[PDB]
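Okay, so here's the structure we're looking at.
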Amino acid sequence: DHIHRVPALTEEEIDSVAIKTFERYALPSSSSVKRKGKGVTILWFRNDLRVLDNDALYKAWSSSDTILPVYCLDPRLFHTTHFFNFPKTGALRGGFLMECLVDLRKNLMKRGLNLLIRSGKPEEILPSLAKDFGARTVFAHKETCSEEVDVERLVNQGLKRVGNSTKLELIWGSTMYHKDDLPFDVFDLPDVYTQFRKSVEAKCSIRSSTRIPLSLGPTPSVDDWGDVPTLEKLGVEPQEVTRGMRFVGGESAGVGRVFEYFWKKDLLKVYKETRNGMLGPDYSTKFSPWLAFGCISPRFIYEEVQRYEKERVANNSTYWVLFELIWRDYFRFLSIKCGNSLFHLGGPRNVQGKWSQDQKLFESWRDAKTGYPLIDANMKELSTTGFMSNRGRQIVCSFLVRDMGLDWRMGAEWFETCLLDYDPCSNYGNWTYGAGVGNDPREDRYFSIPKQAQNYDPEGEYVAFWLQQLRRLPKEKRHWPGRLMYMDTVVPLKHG
Ligand SMILES: Cc1cc2nc3c(=O)[nH]c(=O)nc-3n(C[C@H](O)[C@H](O)[C@H](O)COP(=O)(O)OP(=O)(O)OC[C@H]3O[C@@H](n4cnc5c(N)ncnc54)[C@H](O)[C@@H]3O)c2cc1C
Ligand SMILES: Nc1nc(=O)c2c([nH]1)NC[C@@H]1CN(c3ccc(C(=O)N[C@@H](CCC(=O)O)C(=O)O)cc3)CN21
């Protein structure tokens, strides 16, 4: 078949939906906020590429009279992964990022601002801009993992080294439940998801999304706002989606997908019954890439769900989308409690010894040549589109770790290279769980390829779509085609 744009909306539809959505959440009046004499501030964007429900943007605006929005294309983002040195950012996510930047500049311009784009390290670019424009502060969202917090440290020290006079203000964001509202400090986050969930749902409230004014200007006088970099300048060979889902970067496209899934298609009311699907855009929200880049936020999604429940229907599916967003919150907070044990072979559980790093075995998994259609189709979906269904990710993870016996980080780093929605907290969090090195032993499980195939792809419709040489075969053969109609198997399945 062809490439399915996600969202499937036309460029005009995306623009009108974005306008209506921005309109719906616009700040009624800026009456009560005085900006006179507050000076210049720099807003440093990272993975919060949106205008809507952006607390850093709001705080920057309300504490200044002029804002200089900046995005730094950090050279380290295009180097290599930590342990196995795969590309740090694969071509597909890189392409999605560029679309996100183009859209952010466009949306900032609509509110009277613009986005200064520079290529280089934030700790070198920001202190320089702060001095040049006499900014009193640099606002940004707080991140949680080692690499990102190290950059925060370098930027903070860079600003001090040019004087006091300039402060880095990090704002908590990204989560549906706010860190400050939790019924426990993250150091004491429950190691069992169910307990974390029951606690926040019983003792916490979700904050309303932050309303942003329609007028946010002016910016300082800038001679060159910068071109959006090209992947080629960054040393990445562009790659386009040849088949399947083609996700469209940017906040505009993101709110367009929320509109598309919830309202236009009215699929939210059946979400829970379909979320284990693997084929097509319809089986789940597909919000992950926009959430990862911060093109959309969970507080916004929650308010849309509330409106849906009021106007259309409230049931187990409308609630389940929130259940899943809580999983995202959980791994984000867990990243703080775990620190770098999140990336260590033994994981947070600080487990065992073992594991092979057999390059040949790994490559067969990576290149979709394991000989098992269920596995191969998923790995091909990933390298072709930068996305994989949640069901598929759990399965390929179990296969790599349990059937192939490989160092789980090889799989985690490959996902890091390929996923449009790559998020360290969620990626490594879910990998530690699947690998059995997280701190909830009740989640340690082996996925039977035959059973999974039977339960989630009975007609072999999914593997057939991705592995066209199986399309002619009847089911039964689709999943056990044999070595001639398909290919040899690289390893026996660990469980009979
Ligand atoms: C090995 C492995 C690696 C993963 N890597 C990532 C990753 O790098 N980034 C990422 O965002 N998700 C990751 N996931 C979680 C989950 O598979 C994806 O969020 C989901 O497939 C994204 O598609 P969706 O938006 O249609 O999902 P939906 O089912 O529509 O869920 C809605 C939202 O809930 C959140 N969510 C749902 N399930 C999970 C989960 N298990 N953990 C965390 N958040 C969840 C996401 O933000 C998602 O967009 C991983 C899962 C596994 C098993
Ligand atoms: N977005 C993102 N953020 C990250 O921080 C991150 C990724 N992705 N991808 C995976 C890598 C690997 N992660 C790691 C892994 C190990 C240490 C580590 O062992 N640190 C030592 C101290 C420094 C040293 O001696 O190496 C430690 O004792 O914790 C740090 C970060 C950070 N990683």
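Here chain A follows Swiss-Prot, giving residues 46-541 in order.
This deposition comes from X-ray crystallography, 1.9 Å.
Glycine residues also receive a Cβ, built from the backbone N, Cα and C atoms like all the rest.
The annotation FAD binding site is assigned in Swiss-Prot to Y316, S329, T330, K331, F332, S333, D466, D468. In the three-state DSSP reading, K331 (FAD binding site) counts as coil.
Among the features that Swiss-Prot reports, ATP binding site is placed at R436, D485, with the record citing similarity to another entry. Sequence-distant neighbours of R436 (ATP binding site) (same chain, 6+ apart, CB under 8 A from its CB) are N321, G322, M323, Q497, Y501. According to DSSP, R436 (ATP binding site) is assigned to a helical segment.
Counting residues per DSSP class in helix, strand and coil order gives 59 helix, 30 strand, 49 coil for the domain 'Photolyase/cryptochrome alpha/beta' (84-221). The annotation domain 'Photolyase/cryptochrome alpha/beta' is assigned in Swiss-Prot to 84-221.
While the structure shown retains the original residue, Swiss-Prot records the mutagenesis experiment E193 to A with this note: Loss of binding of the MTHF cofactor.
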**Asked** Near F332 (FAD binding site), which residues of its chain come within a Cβ-Cβ distance under 8 Å, counting only those 6 or more away in sequence?
**Response** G299, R302, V303, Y306, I341, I346
**Prompt:** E193, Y316, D485: which of these recorded positions put a Cβ within less than 6 Å of any ligand 1 atom?
**Reply:** none
**Message:** Can you give me the Cα-Cα distance between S333 (FAD binding site) and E193 (mutagenesis position) in Å, rounded to a whole number?
**Reply:** 20
**Fill in**
In chain order, residues whose C-beta lies under 8 angstroms from the C-beta of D485 (ATP binding site), counting only those at least six residues away in the same chain, are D236, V237, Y238, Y478
**Asked** What number of additional C-beta atoms lies within 10 angstroms of the C-beta atom of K331 (FAD binding site)?
**Response** 20
**Request:** Provide, as an integer number of angstrom, the distance between the C-alpha atoms of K331 (FAD binding site) and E193 (mutagenesis position).
**Result:** 25
